[PDB]
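What follows is one structure encoded as structure tokens, with my remarks underneath.
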Amino acid sequence: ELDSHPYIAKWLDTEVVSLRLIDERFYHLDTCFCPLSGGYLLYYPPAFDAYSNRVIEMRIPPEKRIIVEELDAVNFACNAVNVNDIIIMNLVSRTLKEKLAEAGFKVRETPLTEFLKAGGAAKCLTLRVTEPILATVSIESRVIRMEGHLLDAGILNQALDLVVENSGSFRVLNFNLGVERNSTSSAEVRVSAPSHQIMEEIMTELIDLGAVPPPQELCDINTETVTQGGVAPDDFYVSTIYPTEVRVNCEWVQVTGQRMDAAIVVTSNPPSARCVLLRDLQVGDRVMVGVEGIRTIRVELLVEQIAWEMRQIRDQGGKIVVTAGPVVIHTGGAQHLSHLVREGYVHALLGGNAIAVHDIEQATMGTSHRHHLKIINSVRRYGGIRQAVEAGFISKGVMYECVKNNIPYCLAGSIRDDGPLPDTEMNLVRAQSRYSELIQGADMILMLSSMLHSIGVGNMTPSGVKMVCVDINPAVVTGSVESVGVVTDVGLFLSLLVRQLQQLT
Amino acid sequence: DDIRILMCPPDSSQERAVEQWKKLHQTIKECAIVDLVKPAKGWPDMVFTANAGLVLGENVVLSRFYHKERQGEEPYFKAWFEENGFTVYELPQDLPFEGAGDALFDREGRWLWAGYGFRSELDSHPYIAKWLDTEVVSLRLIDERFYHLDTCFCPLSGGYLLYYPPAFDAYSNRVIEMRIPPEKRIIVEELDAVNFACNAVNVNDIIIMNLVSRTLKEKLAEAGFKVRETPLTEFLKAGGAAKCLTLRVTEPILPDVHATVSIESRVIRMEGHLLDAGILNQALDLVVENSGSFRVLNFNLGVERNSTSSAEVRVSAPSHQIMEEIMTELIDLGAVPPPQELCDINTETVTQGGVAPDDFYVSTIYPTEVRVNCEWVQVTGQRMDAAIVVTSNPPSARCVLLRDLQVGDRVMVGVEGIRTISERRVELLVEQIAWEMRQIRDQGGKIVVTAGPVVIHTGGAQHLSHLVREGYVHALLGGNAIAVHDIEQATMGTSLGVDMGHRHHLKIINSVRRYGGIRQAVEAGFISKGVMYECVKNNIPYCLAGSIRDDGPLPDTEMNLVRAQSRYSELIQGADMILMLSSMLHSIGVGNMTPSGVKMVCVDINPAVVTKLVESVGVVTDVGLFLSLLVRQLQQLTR
Amino acid sequence: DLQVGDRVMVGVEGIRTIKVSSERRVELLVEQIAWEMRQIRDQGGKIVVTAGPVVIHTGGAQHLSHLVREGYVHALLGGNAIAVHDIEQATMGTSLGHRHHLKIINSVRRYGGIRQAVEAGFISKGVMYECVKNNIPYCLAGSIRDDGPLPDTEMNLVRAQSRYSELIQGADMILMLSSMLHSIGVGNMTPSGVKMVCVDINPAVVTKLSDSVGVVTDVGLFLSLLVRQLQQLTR
Amino acid sequence: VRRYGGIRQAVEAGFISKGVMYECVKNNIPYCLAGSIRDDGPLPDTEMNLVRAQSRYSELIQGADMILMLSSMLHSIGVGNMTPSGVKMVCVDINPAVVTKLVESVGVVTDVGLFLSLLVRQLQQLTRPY
């Protein structure tokens, strides 16, 4: 256990450098690790996680590192007994012996295979009692509390799994149980991490879904000002989707314009804080740093539930935006999506070049390297689709129904785009700006089969919104709490949805 | 001896709301006496009087709201009840019940339907039953749209039941169907259901409801009901309709009726790593998903860093056999009864050959002990999907297949007395599996391989043959197809009419039939190499199970599948690992025959087809690639 | 089956032969298949259906039951699993944890078979119920995975193959509700000229030749569409 | 990487010591990063104007004899739309429907990392008689 390492140092007045073992075959340090004299280290890197390997490499120069191949490692080559000039080990590779001889060590091999059949080689059979004397600990310790139904949800298990997988340790204090489901039972846990940076990293993921510091230990937040334009301080806090409050001047400030993968900029005289993209960051902006002071907070039945939710939100609830791809057209879904636009179920459209050319082809030429260039060229002639709708060339379809009922749409470009329609942006910074604009204030977003595209749109969306993602593969099914995904054909989903919303309101 | 109904007036939208309440007020005024209660400012949802409580005769059970938003109405309603001579009963502050919205009497008065699942508690149904002295039939609501019983359930006079089955789980539907005959069921279609058609008031033959489909109204009229529609959409905006806006105070009394409850309550204890693994959470989810309820009594933690935790849970279930199912599912995860409640196991004698008494316990994969004659007896021959037969004179307990049950055997019954004691970077799983196989091979342990024709099609014949040579295969379970494909690739250098209904298949099969089996065909130098060759040469027991697809079977292929299942269980015994390289059907059967202690390696290229109840490891790759990597890694333990 | 002294043709001399989709396209294929089925039913034509438990898992029990009821199914080829799951859905309204399976099997074993359990009022609905009621020949081939089995499932597979070949004889169409093992075995038993309808949600539609038609949808959804379209050549 | 102002600068400073981009900068191999609506942050190198990116793609594709397409479905169709017929197209993926590109083009249905490992091994067995 990591929590044993502070004891060791305290009892021995020594420094303890912690390494996390990840390989079940080498559960003992002396089965994959052998410090040698002359600054040489014989070890098997795959037995340690990325952080521990980084520590080892930071401490040992490349001229001093002896990596073993997998064959040696599985033969317990590192389980070797070392006298200042002698290294005693089991049978090892000839190439390993040559590298070992390159250092001032002379290899003496002896068979211990019978013990290797029980987990130990030569080093396991010894304990060095004369260790030389030629107290420090890297571990960081904290107790945190989480207020939620820890039993009626996987809150503790997901938290502790996060801790361990991020190369930390934990200890659950006494569980305080409530009288009833209304009295939430909550507990505080000790969280340890070998590095300051790893403690910080654990805390960010841990800070998500509550995990507040004890009431007495911290009500401040740290910030650093932006010195380079379009850059951020190295330790800038990375924002998540979930709603966040930050403690500025001992007061809680809600962050405006919440988006994931952004920086949090705080102003003092106007005490608010806002999310800002790295590229949009201006010089002299104060970006939050560290983790201190932040706090958070079925065949067809699924279609029935989504339809009920759509009826709910349609009654003057909030903007509904639909992200569409050409798969919507390929599967016979043009008319149903158009009907959704007509009946006021679609308040904005996010798509691309392909879906527009395919919809307009289905409307103009039927047919329930191709003709598209003829269609694309025709649309280029009018200078855009809206103009093409005002003329008698496009009378029906998804784009037609969006233009007539005046639904805002944005066609983001892609490297795959065939000579683009005039409406397609093709400058992707402008496209992201318009995308975030059109997403504003939405309560539900229909995501119709564009995994790269839908994930890109979702990352732009705040946490509170409920999302439906449809594809025939479980690949384009990302998720989050509010949002459920469908494994049907997007055209079938649209047909069922239009039917269920029909005669209902 | 009359009909009395309590209502409450609502003191852009709101104008229509007032009018609609008045419209409803008079309609019920035409059929019954309408008592009013004074509204309160700050409690607008007080108009839904059905949630005030539940009245039978002179006793009223005041409602205990689940959420805080409507709890403030509880006192004022209580006041009304006390002012009119009712004996008010209150539930524990922890025990929610939302009144006549979740408890509807059968119109004849035989029993009370009561819902649980969202806002009302199962553990409250005994309280209601005792306090009103009536029978309570428990139904679990599963649809969040209908979180109240009176939005999907409407008992009508004449023995009729107007309800929406999709709002109930399978058990509740079974109960409803058991009690109400099909001629008396008026199923509601979904469109009506979402418009609260079941939120209807029925006096004698009159049914007062909001606006519904013509088809539902005609279906109602055929049964003899006269529908009176009134607009209530404003209240529909608040999840209320005609039934919600009323509370019937004069309910019929059948003096022959007393309190009755099907609910069973039990306490269980769970010791162990309930914090990390999340076993306690899995237990509670198991309870709820099987239509039960719980209250965690004691969570006692052992030593506070990483020691074992122990806990007490009260488990309630609406049916005895729902308790049985819940208890089996819990017992698979420890869950012993409290030490003072420990009973022994009950048995029943076998009257029909190869048939068991219905209440017999179904065995699982996990090793079990049963308490026979006040002693813990370890169960022998552990297999899932079997019966446990106990002997009295010596202390034994064994798992036996249903067909093997002999007359006069004592088979366990009930639940009392039982305890349970495409992806890449595959090479990491291959390293772990190779090391574990080396461990099991060095010490004296059986490794069994179940193979299918995919082994040959993907180029794995030679590697599996090497595995057989180096003593890694102690039994082989396969079928006709893999044997004919292996021998075809060995003889003609091609399986499935291509490089390893073609004619090579039949020619190979025909030759092997000429020799009378594969062993003879090996002795006459006809099969010189392959998986079957190495099995015969190094004398590894194999069993080729038949299939309905089998082409003119090889003499070795067992076409009697009871014999094949017996032989499969024989070869599987004492195994430490099972390498499963085949289709599911073969692998699922071999798994159904193996106990939990055995290590399972399941390899297949379908990502969804790698599903096995960690003790089992699954890989989603090409089986030939897995075999090549495994052979290489196992050599690195010899080279 | 070769008996001693039989003269078997040899060589090549003297022998001659007179011989996942979108729901939009699925409904067109279903229209074509439904029309062919109506044509074959309106004459004295035989339709044989091979079913697997997937029919039950996807909510297709009711639709297959309707097809058997309305005379579209003249023989049923299946196994232990499909029968136990059909009977479980009929009795308890669910299917597939494992416990409910054995109790059903035990119950059926107590009656000694599906027919006994039908006349004794234990099975009131389902595919097996409609087969027993409407006198449809069925054969349940055994598998090594079989629990129980049910008294009806033939655990000796030479006997089962014989019964399969018997039920296949007069066929004009074979509805394959894909059990890959079952579908390949029944296909190897069927001659040419017969129309093969193979339905699966997998690209397991490796169906050799048209002589037929394969569909890549949900088998329950396929059955729903087929029953809907067939109830339009009945109005 | 934005602070260093680009991938080349971050390599020349010593923040990027290994990798595909490191080897591309070191051996002076031209690369082009087309932008996407999903981009969480543009590397200074990522071209966010897709007409310029398409022009640069056609430039870098010119005179090519083979195109190894490694698990960019969106990119693979566009680059193929840019490529003439004479070039051999190697398209590798597990989907396997995105392997349907149409003897002058080869499609492979596997995991791209395994494909690369096997390719390096075979190219060793071909260019390492030493």
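Chain B residue numbers are taken from Swiss-Prot; in order, the displayed residues are 3-13, 32-441, 467-545, 554-666, 672-697.
Per the header: X-ray crystallography, 3.0 Å.
Each residue, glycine too, has its Cβ placed from N, Cα and C.
Feature annotations, courtesy of Swiss-Prot:
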| type | residues | note |
| --- | --- | --- |
| MUTAGEN | B:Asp65 to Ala | Significant loss of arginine dihydrolase activity |
| MUTAGEN | B:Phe68 to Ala | Significant loss of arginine dihydrolase activity |
| MUTAGEN | B:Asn71 to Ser | Transforms the enzyme from a dihydrolase to a deiminase |
| MUTAGEN | B:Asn71 to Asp | Produces equal trace amounts of citrulline and ornithine |
| MUTAGEN | B:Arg90 to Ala | Significant loss of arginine dihydrolase activity |
| MUTAGEN | B:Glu118 to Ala | Complete loss of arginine dihydrolase activity |
| MUTAGEN | B:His168 to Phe | Complete loss of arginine dihydrolase activity |
| ACT_SITE | B:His168 | active site, proton donor/acceptor |
| MUTAGEN | B:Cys264 to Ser | Complete loss of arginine dihydrolase activity |
| ACT_SITE | B:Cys264 | active site, nucleophile |
| BINDING | B:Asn525, B:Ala526, B:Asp604, B:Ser636, B:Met637, B:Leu638, B:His639, B:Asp657, B:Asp680, B:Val681 | NAD(+) binding site |
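Sequence features annotated in Swiss-Prot and their locations in the structure.
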residue	record	DSSP (3 states)
B:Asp65	mutagenesis position	helix
B:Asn71	mutagenesis position	helix
B:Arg90	mutagenesis position	helix
B:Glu118	mutagenesis position	coil
B:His168	mutagenesis position	coil
B:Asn525	NAD(+) binding site	helix
B:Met637	NAD(+) binding site	helix
B:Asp680	NAD(+) binding site	coil
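Contact with chain C, taken as any Cβ pair under 8 Å, is found for the recorded positions B:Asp604, B:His639 out of B:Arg90, B:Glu118, B:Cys264, B:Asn525, B:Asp604, B:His639. With a threshold of 8 Å between Cβ atoms, none of the recorded positions B:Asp65, B:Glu118, B:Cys264, B:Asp604, B:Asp680 neighbour chain A.
Checking Cα-Cα distances from B:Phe68 (mutagenesis position) against the recorded positions (B:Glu118, B:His168, B:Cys264, B:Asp604, B:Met637, B:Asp680) with a 10 Å cut-off leaves B:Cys264, in sequence order. A distance of 10 Å separates the Cα atom of B:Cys264 (mutagenesis position) from that of B:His168 (mutagenesis position).
Sequence-distant contacts (6 or more apart, same chain, Cβ under 8 Å) of B:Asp680 (NAD(+) binding site) comprise B:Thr503, B:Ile658. Within 10 Å of the C-beta of B:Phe68 (mutagenesis position) there are 28 other C-beta atoms, taking all protein chains into account. Cα spacing between B:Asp604 (NAD(+) binding site) and B:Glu118 (mutagenesis position): 65 Å, rounded to the nearest whole number. Counting only same-chain residues six or more apart in sequence, the Cβ atoms lying under 8 angstroms from the Cβ of B:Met637 (NAD(+) binding site) belong to B:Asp657, B:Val662.
Proximity to B:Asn71 (mutagenesis position), judged by a C-alpha distance within 10 Å, picks out B:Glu118 from the recorded positions B:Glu118, B:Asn525, B:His639. A sphere of 10 angstroms centred on the C-beta of B:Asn71 (mutagenesis position) encloses 27 other C-beta atoms. Checked against B:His168 (mutagenesis position) by C-alpha proximity, the recorded positions B:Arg90, B:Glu118, B:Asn525, B:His639 yield B:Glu118 as the nearest. On its own chain, B:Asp65 (mutagenesis position) has B:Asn71, B:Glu89, B:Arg90, B:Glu93, B:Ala258 as residues at least 6 apart in sequence with a Cβ closer than 8 Å to its own Cβ. The recorded positions considered are B:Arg90, B:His168, B:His639; of these, B:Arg90 has the fewest other C-beta atoms within 10 angstroms of its C-beta.
Spacing of B:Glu118 (mutagenesis position) relative to B:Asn525 (NAD(+) binding site) is 63 Å (Cα to Cα, whole number). Neighbour counts of Cβ atoms within 10 Å were taken for the recorded positions B:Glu118, B:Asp604; the minimum is at B:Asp604. If you take the C-beta of B:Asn525 (NAD(+) binding site) and look for same-chain residues 6 or more apart in sequence within under 8 angstroms, you find B:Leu597, B:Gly599, B:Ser600, B:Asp603, B:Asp604, B:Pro606, B:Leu607, B:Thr610. Secondary structure from DSSP puts B:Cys264 (mutagenesis position) in coil.
The record assigns B:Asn525, B:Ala526, B:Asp604, B:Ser636, B:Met637, B:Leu638, B:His639, B:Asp657, B:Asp680, B:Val681 to the NAD(+) site; their largest pairwise CA distance measures 26 Å. Around the Cβ of B:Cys264 (mutagenesis position), a 10 Å sphere holds 26 further Cβ atoms from the protein chains shown.
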